[PDB]
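Just passing along the structure, written as structure tokens.
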Amino acid sequence: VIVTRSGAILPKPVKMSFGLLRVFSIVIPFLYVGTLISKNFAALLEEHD
Amino acid sequence: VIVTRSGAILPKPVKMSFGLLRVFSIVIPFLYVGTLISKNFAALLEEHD
Amino acid sequence: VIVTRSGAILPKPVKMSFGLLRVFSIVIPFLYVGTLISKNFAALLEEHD
Amino acid sequence: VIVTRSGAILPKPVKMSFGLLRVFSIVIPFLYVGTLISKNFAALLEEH
Amino acid sequence: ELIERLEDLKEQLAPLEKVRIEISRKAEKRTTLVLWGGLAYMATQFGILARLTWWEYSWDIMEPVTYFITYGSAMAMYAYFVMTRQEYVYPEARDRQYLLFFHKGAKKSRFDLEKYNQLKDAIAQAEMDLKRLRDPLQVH
Amino acid sequence: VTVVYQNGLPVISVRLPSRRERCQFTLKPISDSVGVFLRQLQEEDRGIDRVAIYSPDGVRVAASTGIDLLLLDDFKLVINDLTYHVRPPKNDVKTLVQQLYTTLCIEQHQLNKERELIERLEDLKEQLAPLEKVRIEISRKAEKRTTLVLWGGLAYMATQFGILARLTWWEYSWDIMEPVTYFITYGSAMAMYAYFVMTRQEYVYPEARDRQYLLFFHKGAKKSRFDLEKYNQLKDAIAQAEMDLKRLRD
Amino acid sequence: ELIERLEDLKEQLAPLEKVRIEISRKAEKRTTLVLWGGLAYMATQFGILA
Amino acid sequence: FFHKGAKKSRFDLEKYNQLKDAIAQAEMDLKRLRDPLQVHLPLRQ
Amino acid sequence: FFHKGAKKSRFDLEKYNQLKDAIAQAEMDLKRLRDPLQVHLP
Amino acid sequence: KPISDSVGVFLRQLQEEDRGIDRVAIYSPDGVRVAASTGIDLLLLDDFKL
């Protein structure tokens, strides 16, 4: 990859600036939503069968 | 790569003739065919032994 | 993959003979080795352990 | 992958200098220290 | 004559470019939401099973659910191969989605895409010809 | 009448005077003649009192003219009585003396360009020497940091294997640590998608190490006051001069 | 002369492509069905373990 | 399946692919003849 | 496997490389001279 | 066409158009005759007798 056919150096690959908290804060609140959606469904369905 | 080498734009692809509905209508009958043949082998094994 | 750049046709791929059978000619004799040698391993460690 | 465009044969694919002796001296003692530190982590959680 | 034709082609290329940039922004906005919802669905499906099976329920019942989830994923990766007729790889799908959203917006604004991608080629060919005219080896 | 060469051949859809068959005719643009296409047109039908093609000023065209010469403009097609007006879908010495002059000139001009292109090749390879010396040491110090990531991933693969190895056989059952060891696999799949969505890259190892390599290298050169935009400019210009100099001989 | 040469090579293509398109249409008719059949083997195995 | 169907309906294929290759070889030279005539810059090979 | 095979069989990889290079180079140079658009040989 | 046709092709074409024609000759402004291999662009430089 680093070997350009002239022998040059590639430009820097662009990181997503402040995307780490964007990943973590789409993981964690959707994790807690998928967490809370589980308890109030099985107890709602087993007590009505 | 979406922008082609000349700088133009690649053409639009195809969708194939209500594909979601016939995928849906080929995956649901064979599930009941699978439980039918499971019922057939479960009857045949216990009756034959 | 199907057609050539010139619009021609790729020729027939060669088919190695007994390909329906040569895989089983190695699988079936060598499944017996793993069948037998772990039973022998159990019969060997039954006395020591 | 075997020949060049012209049919010439590719040069020697390099193997690194005794690299199996280098990787196997990293696999086993890390496998041992990660085995042992789980006891240390389990002990205080058993205490709590 | 060549350097006068190339500025004419850039003049034709200039005014229609802005609405193409805006349709590209629309397709990027509609694709980035899908690319983050792909992670949001997995973050949901993690906590669907994780709250249950560790200290609310038993593992010996969620594991039949678990293998069938991991097999429905293997069926969903093949269904995309049946429909789209290619292999499902992560940078070979988002580009399809972005191209499809771009051609979706190219009728809601209707900016002559077929004129645009045809216009982008003759400027490149004259751009190469102006380079080849001024070849420093042979005098021109 | 219709003139369409979408099939590669200009097909004309003609019917006859006072008849019913709208027949299509496929013919050659350049190797076919009018006066012999009209032979094939007249051998089949019956109304051959007149079959002709005129200029729109009433002048009869020749029989042995070509088809491409005819369909470049308009014409009357005339069968026995009526008219079909047809409309189809529609310095040389100064360049030669320039081509003749440039033969007498380039024989000197290549030797002119050669012993100055050699100088331009030399004065850049003189410039290359200290920046190469800095670049090799920066590349090696980034190379060790790159190599330590490749070994540290295997180190984590070895530590995780041991922490799964001991406590599934001793002090904790497999039946409770199996759901422990499933979610490390699922969280690894989520992290493999997260590396794609965060860096715009398919997670493959020879591209992952070269993604980390530039993040190491450019920052480790910027911390050491290194002008990379000199070093790649020189490697651009020397390769440009080399591909220029290869065009001289062959 | 090359456009006249290409003229005959285009003239000769027209009868031979008919059998070509026929065999292509008839051979794709098995490939589509074996793709759906490869889906069917995956579909029935999700049924028989339920 | 295409070779099986071509044997099934007796299709001569070495005629066909060479008939396509001759058309493509003619189109390559028609492409290369566009440059020196209507551009008046030297041919490349 | 090919490298240690050619070592223990002792024939040349270097000649078979450098000469098969010149085969394709000479054939390319001959095809660039029998070009029917660039008339040299009537 | 001035690039392919010759005098001997044009007079053969004019002979093919009719049948009552029996003798043709393109002369010069002078009394001399132009042969049947001269290109058309070497004929249309000056006026000529038919």
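Quick note: numbers on chain A are straight from Swiss-Prot, i.e. 48-96, in order.
When the header is checked for method, it gives electron microscopy, 3.8 Å.
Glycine is treated like the rest: Cβ placed from N, Cα and C.
From Swiss-Prot, here are the annotated features:
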type	residues	note
MUTAGEN	A:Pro58 to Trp	Abolished interaction with MCU
MUTAGEN	A:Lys59 to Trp	Abolished interaction with MCU
MUTAGEN	A:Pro60 to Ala or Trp	Abolished interaction with MCU
MUTAGEN	A:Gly81 to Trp	Abolishes calcium uptake into mitochondria
MUTAGEN	A:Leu83 to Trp	Promotes association with MCU, protecting SMDT1/EMRE from degradation by AFG3L2 and SP7
MUTAGEN	A:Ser85 to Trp	Abolishes calcium uptake into mitochondria. Promotes association with MCU, protecting SMDT1/EMRE from degradation by AFG3L2 and SP7
Determine the minimum-neighbour residue: among A:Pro60, A:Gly81, listed as mutagenesis positions, which Cβ has the fewest other Cβ atoms within 10 angstroms?
A:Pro60
Here the mutagenesis positions are A:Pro58, A:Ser85; which one has the lowest number of other Cβ atoms no more than 10 Å from its Cβ?
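Minimum Cβ neighbour count within 10 Å, taken over the mutagenesis positions A:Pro58, A:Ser85, occurs at A:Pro58.
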In whole Å, how far is A:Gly81 (mutagenesis position) from A:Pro58 (mutagenesis position) when you measure between their Cα atoms?
41
How far is it from A:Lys59 (mutagenesis position) to A:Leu83 (mutagenesis position), counting Cα to Cα, in Å?
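With the alpha carbons as reference points, the distance is 42 Å.
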Please give me the CB contact count at 10 A for A:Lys59 (mutagenesis position), counting all chains in the structure.
13
Might you list, by sequence position, any residue in that chain lying six or more from A:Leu83 (mutagenesis position) with a Cβ less than 8 Å away from its Cβ?
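The list for A:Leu83 (mutagenesis position) is empty, so the answer is none.
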Short of 8 angstroms on C-beta distance to chain F, which of the listed mutagenesis positions (A:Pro60, A:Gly81, A:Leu83, A:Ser85) are there?
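The mutagenesis positions close to chain F are A:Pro60.
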Just the number: how many Å between the Cα atoms of A:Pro60 (mutagenesis position) and A:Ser85 (mutagenesis position)?
41
